[PDB]
Amino acid sequence: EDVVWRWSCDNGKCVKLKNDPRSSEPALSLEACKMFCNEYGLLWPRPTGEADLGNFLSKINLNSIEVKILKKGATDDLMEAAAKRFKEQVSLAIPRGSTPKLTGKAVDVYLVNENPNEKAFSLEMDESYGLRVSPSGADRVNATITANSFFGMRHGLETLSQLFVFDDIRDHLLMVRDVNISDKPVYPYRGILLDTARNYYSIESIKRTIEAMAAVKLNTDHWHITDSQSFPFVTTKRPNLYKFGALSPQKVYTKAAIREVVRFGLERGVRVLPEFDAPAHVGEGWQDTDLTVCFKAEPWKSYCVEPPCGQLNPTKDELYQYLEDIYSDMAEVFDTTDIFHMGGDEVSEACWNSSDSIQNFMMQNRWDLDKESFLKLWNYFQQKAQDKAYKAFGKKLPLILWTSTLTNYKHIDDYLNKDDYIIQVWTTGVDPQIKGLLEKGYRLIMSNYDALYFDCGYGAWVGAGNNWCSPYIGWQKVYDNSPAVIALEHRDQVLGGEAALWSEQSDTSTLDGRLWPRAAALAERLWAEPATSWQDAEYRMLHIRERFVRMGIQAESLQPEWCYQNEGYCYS
Ligand SMILES: *[C@@H]1O[C@H](CO)[C@@H](O[C@@H]2O[C@H](CO)[C@@H](O)[C@H](O)[C@H]2NC(C)=O)[C@H](O)[C@H]1NC(C)=O
Ligand SMILES: COc1ccc2cc3[n+](cc2c1OC)CCc1cc2c(cc1-3)OCO2
Ligand SMILES: *[C@@H]1O[C@H](CO)[C@@H](O)[C@H](O)[C@H]1NC(C)=O
């Protein structure tokens, strides 16, 4: 069957009109109308520099797309892999069940990597790129991507793939004829936190996530790989941790699997950042070691935030031999990360107090048993754990901790320093802690629970009702949450943001809907920091959702497809 409608741009809105045969004007398909009716067309995220999309499209032979790398170097296999994936991303323009006519011009993609040896992740890496498309001769297209590193190069490959549209009226694959794009991100840390300990996530689902992250230029997969409920990380030096801590023998993450994920991410510009939360958020796996306290302590509401309770015992010297082995095994397989997340989630003082060995350790020292003295013990633990982390990675590298009582800006300088520790922020953007931390020079990663906790809104998992941070955070609230508004003058200290998917109520089955397309809103906010609000990005957000679905992502549905086909009629 054949498409019946056509679309025509009118005041920045594609209006659906009947495709009457008695017309001399060529019918426009829906996406062809959108590509030029919209200020930024079908691009997500919108570029930050020049965004010249011209006015016309060119028909393209899908089979005549060839990529040529002009500068060889150490990133040859990376550029070759990113070039091979480029054609699959072009086929994403075509709806499933439709076949384009193998007709039209040929495309020449010219990749220019100005530093073809650089392939390390760093907060200072250059993700910029230049993209220009123009006719070449009489039957060819010259698409030239120029970037200072491979990572910017494959960002430009991503943007180039979004410049293809499928004409489902005529079954023609089209491309923007004359493009001039210069682009670079506003923030260097654009991440997603995946909790794979409160519930297991298949390795295939994790790599599907990375695929969708690269599609919107997110670059950091924060792998919250352990917690109280399970220990799926296969640590070779301490094998009892995962053998006793895993939910099942197959719900683990082997060295080979992690190397797969890490390499999969590197090929797509995604740094895989591992976290070992400590000294709280520990439990299963540590049985028979006597290195924890209050594991499964009852009543749990007296001893921890959520069951099961359990914290490391920092007074045992053997603890830091365990941690050193854990970090070392992590550093072996997570060999592309430049940052290590050490958790620092809120420690329960009632739990540490209920241990005699801990109380004796503090009486033996010059400490009492008050709130201030358990801050002594926490900093005592963090100081030694930090030493082992440095040794394990064979290098002093940035460490991340959460906002907590340990990182309260009023006394954080007693324990940490702004050069060694990055602070991940879960508090709201109007919380005084953010201003105080910024004035002390600390660098921040924004994960405000009122706009970036992707677990909020569902039913309660203890008792009845809804979970603690309900209501559900729509993509509009994710888009409008701006770190520049939150940090103001200190915005350069903000390294970026990170959508947090805690997995008390999420696993392999719910992964796609939890993250997409809401994380794409965070992707544009962190890449472009637009002065405009979500309503200006609404039409493009609807398209990027459809693109996710085409990739095989079970993305959440935002609006009726009728609204997508009838821009302007769905408003409030
Ligand atoms: C493809 O297009 C690119 C950019 O439009 C061309 O590269 C430019 O070449 C001119 C001279 O011919 C230089 O002054 C510019 O600095 C180049 N731009 C960049 C970004 O490198 C390229 O020559 C074209 N290739 C073909 C085969 O037509
Ligand atoms: C780190 O930020 C976090 C992280 C996790 C948090 C978890 C919970 N709370 C704040 C949190 C928080 O804000 C402090 C509020 C109380 C609460 C009750 C619960 C629950 C979870 C939580 O599940 C069972 O009943
Ligand atoms: C620790 O336990 C003792 C009881 O021996 C109590 O007096 C003290 O207040 C407790 N500390 C905290 C922080 O609750």
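Throughout, chain A uses Swiss-Prot numbering, with the displayed residues spanning 23-594 in order.
Looking at the header, which is where the method is noted, we find X-ray crystallography, 2.4 Å.
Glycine too: its Cβ is placed from the backbone N, Cα and C atoms.
Residues annotated as active site, charge relay system in Swiss-Prot, with a curator's inference given as evidence: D249 (among others). DSSP assigns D249 (active site, charge relay system) to coil in the three-state reduction, outside any helix or strand. Taking Cβ-Cβ distances under 8 Å and a sequence separation of 6 or more, the neighbours of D249 (active site, charge relay system) in its chain are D217, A219, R220, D299, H303, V304, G305.
What Swiss-Prot lists as active site, charge relay system is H303 (among others). Counting every protein chain shown, 26 other Cβ atoms lie within 10 Å of the Cβ of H303 (active site, charge relay system).
In sequence order, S250, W322, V484, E526 constitute the residues six or more apart from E328 (mutagenesis position) in its chain with CB-CB distances below 8 Å. Record note (Swiss-Prot), mutagenesis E328 to Q: 19% decrease in catalytic activity with 4MU-beta-GlcNAc as substrate. 2.5-fold increase in KM for GlcNAc-beta-1,4-GlcNAc. kcat is 12% of the wild-type value using GlcNAc-beta-1,4-GlcNAc as substrate. 1.6-fold increase in Ki for TMG-chitotriomycin inhibitor. The unchanged residue is displayed.
Secondary structure at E368 (active site, charge relay system), taken from DSSP and collapsed to helix, strand or coil, is coil. Around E368 (active site, charge relay system), the C-beta neighbours below 8 angstroms that are at least 6 residues distant in the chain are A302, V327, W424, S426, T427. Taken from Swiss-Prot, the feature active site, charge relay system applies to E368 (among others), supported by a curator's inference.
For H433 to A, Swiss-Prot lists a mutagenesis experiment annotated as follows: 1389-fold decrease in catalytic activity with 4MU-beta-GlcNAc as substrate. If you draw a 10 Å sphere around the CB of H433 (mutagenesis position), it holds 13 other CB atoms from the protein chains shown.
In three-state terms derived from DSSP, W448 (mutagenesis position) belongs to neither a helical nor a strand segment and is classed as coil. Long-range Cβ contacts of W448 (mutagenesis position) within its own chain (separation 6+, distance under 8 Å): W424, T425, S469, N470, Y471, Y475, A522. In Swiss-Prot, the entry for mutagenesis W448 to A states: 2-fold increase in KM, 927-fold decrease in kcat and a 1900-fold decrease in kcat/KM with 4MU-beta-GlcNAc as substrate. The structure shown retains the original residue.
Record note (Swiss-Prot) on the mutagenesis of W448 to F: Slight increase in KM and more than 1000-fold decrease in kcat/KM with 4MU-beta-GlcNAc as substrate.
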Please list, in sequence order, those recorded positions from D249, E328, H433, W448 with the Cβ less than 6 Å from ligand 2.
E328, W448
Can you tell me whether DSSP puts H303 (active site, charge relay system) in helix, strand or coil?
coil
Within the set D249, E328, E368, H433, which recorded positions show a CB-to-ligand 3 distance under 6 A?
none
